[PDB]
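Colleague: Okay, handing you the structure first.
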Amino acid sequence: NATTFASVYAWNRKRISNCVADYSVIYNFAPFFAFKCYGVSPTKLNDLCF
Amino acid sequence: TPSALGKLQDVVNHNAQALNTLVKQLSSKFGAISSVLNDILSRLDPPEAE
């Protein structure tokens, strides 16, 4: 839900930790055109606590 | 002399080593992302999990 984004050489990585993340709200933020989960499955991202 | 009961005490060390190796070879990754079946079933999708 951001507007300002850096270029490809920059990352602006924000380490999300110490808080219980829910991967069910990301499907209501914006309609995505690509969803490639390597190693993990989109359906079971909720129960998995990385 | 504590080396007289050696033959009988080597039928036990071999069995213990065999059991210890058979148990330790469960935590070795044989080509998977981890060695826990629950982790394989939780992270990966059913196709790659198989």
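What you see of chain B is 941-990, where the numbers are those given in Swiss-Prot.
Every residue, even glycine, has its Cβ placed from backbone N, Cα and C.
In case it's useful when we look at the structure, here is the feature table from Swiss-Prot:
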type	residues	note
VARIANT	B:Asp950 to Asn	In strain: Delta/B.1.617.2, Mu/B.1.621
VARIANT	B:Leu981 to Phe	In strain: Omicron/BA.1
VARIANT	B:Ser982 to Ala	In strain: Alpha/B.1.1.7
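Thinking about packing and proximity, how do these listed features fit into the structure?
Modeller: Secondary structure at B:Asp950 (variant position), taken from DSSP and collapsed to helix, strand or coil, is helix.
Secondary structure at B:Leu981 (variant position), taken from DSSP and collapsed to helix, strand or coil, is helix. Taking Cβ-Cβ distances under 8 Å and a sequence separation of 6 or more, the neighbours of B:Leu981 (variant position) in its chain are B:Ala989.
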Colleague: Using Cβ atoms only, which of the variant positions B:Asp950, B:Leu981, B:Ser982 are under 8 Å from chain A?
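Modeller: Checking chain A against the variant positions, the residues within range (Cβ-Cβ under 8 Å) are B:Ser982.
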Colleague: What does the structure give for the C-alpha distance between B:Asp950 (variant position) and B:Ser982 (variant position)? Integer Å is fine.
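Modeller: With the alpha carbons as reference points, the distance is 43 Å.
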